[PDB]
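Student: My questions all concern the structure below.
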Amino acid sequence: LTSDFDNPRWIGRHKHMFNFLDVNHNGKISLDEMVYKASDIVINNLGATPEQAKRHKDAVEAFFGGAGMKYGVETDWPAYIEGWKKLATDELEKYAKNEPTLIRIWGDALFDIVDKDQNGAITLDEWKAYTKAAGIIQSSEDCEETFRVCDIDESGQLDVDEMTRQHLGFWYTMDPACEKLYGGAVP
Ligand SMILES: O=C1N2C=C(c3ccc(O)cc3)N=C(Cc3ccccc3)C2=N[C@@]1(Cc1ccc(O)cc1)OO
């Protein structure tokens, strides 16, 4: 429901992600890298069309732009987490006005690519395909946890509306009910 920026676990969740994103361990990451990673995944691993990839890129671009990242600029850890506070509150503000959040826009873009039927719902195998391609999750075990937490069994599908809700609490408010959204892959 609300921000929780001084919760060491909120900082830890994003510190983990920051380190996951800083593959070359430069201690900084740029928007160029983020958008490269986003498009490399959908085009080279998930077979998205140029149009789909484009929509997905614009979404990823806005997402990390909301955290203050920019092209031709390297964001270090301190700026990153500070910038994340702003992203989180802006997202919360959009939420309040029933305005599409940046994370919502991303999900829609991504699910249209990952969902074979292009309906906004993906299977456990599709979730695994995406998560393991991006690297955010490494084991099938942690991917199942996602469904266990979203309340969808191995045969049902994860819907974007439901996942969005999960992300609001996982990434923005530290909602206790969203713990283990990514199994043990993300603190
Ligand atoms: O949510 C997601 N992510 C959050 C962060 C992330 C990054 C930094 C942070 O501080 C916090 C979170 N990083 C990645 C992985 C990624 C990063 C950059 C480019 C491509 C992919 C990621 N993939 C998503 C995509 C997604 C979006 C909406 C949905 O409904 C379903 C799936 O799946 O859960």
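Note that chain A carries Swiss-Prot numbering, so the residues on display, from first to last, are 10-196.
This entry, so its header tells us, was determined using X-ray crystallography, 2.3 Å.
The backbone N, Cα and C atoms fix where each Cβ goes, and this holds for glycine too.
These came from Swiss-Prot, pasted as-is:
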type	residues	note
BINDING	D31, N33, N35, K37, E42	Ca(2+) 1 binding site
MUTAGEN	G36 to R	100% activity loss
DOMAIN	117-146	domain 'EF-hand 3'
BINDING	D124, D126, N128, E135	Ca(2+) 2 binding site
DOMAIN	147-182	domain 'EF-hand 4'
MUTAGEN	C152 to R	52% activity loss
MUTAGEN	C159 to S	41% activity loss
MUTAGEN	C187 to S	71% activity loss
Student: How about long-range neighbours of the domain 'EF-hand 3' (117-146): same chain, 6 or more residues beyond its ends, C-beta under 8 Å?
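Tutor: 29, 46, 50-51, 54-57, 61-62, 64-65, 67-68, 152-153, 155-156, 163-164, 166-170, 191-192, 194-195.
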Student: What is the interatomic distance between the Cα atoms of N128 (Ca(2+) 2 binding site) and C152 (mutagenesis position), given in whole Å?
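Tutor: Here the two Cα atoms lie 20 Å apart.
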Student: Within 8 Å of the centroid of the Cβ atoms of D124, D126, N128, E135, which other residues of that chain place their own Cβ, given that this set defines the recorded Ca(2+) 2 site?
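Tutor: Checked against the 8 Å cutoff, the neighbours are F120, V123, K125, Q127, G129, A130, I131, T132, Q166.
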Student: In which DSSP state, out of helix, strand and coil, do we find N35 (Ca(2+) 1 binding site)?
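Tutor: Coil, per DSSP.
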Student: When DSSP is mapped onto helix/strand/coil, what comes out for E135 (Ca(2+) 2 binding site)?
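Tutor: Reduced to three states, the DSSP call for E135 (Ca(2+) 2 binding site) is helix.
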Student: Give me the Cα-Cα distance between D124 (Ca(2+) 2 binding site) and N35 (Ca(2+) 1 binding site), rounded to a whole Å.
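Tutor: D124 (Ca(2+) 2 binding site) and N35 (Ca(2+) 1 binding site) have their Cα atoms 34 Å apart.
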Student: Near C187 (mutagenesis position), which recorded positions out of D31, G36, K37, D126, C159 have their CA within 10 Å?
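Tutor: Those near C187 (mutagenesis position) - Cα within 10 Å - are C159, in sequence order.
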Student: Starting from the Cβ of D124 (Ca(2+) 2 binding site), draw a 10 Å sphere and report how many other Cβ atoms land inside it.
Tutor: 18
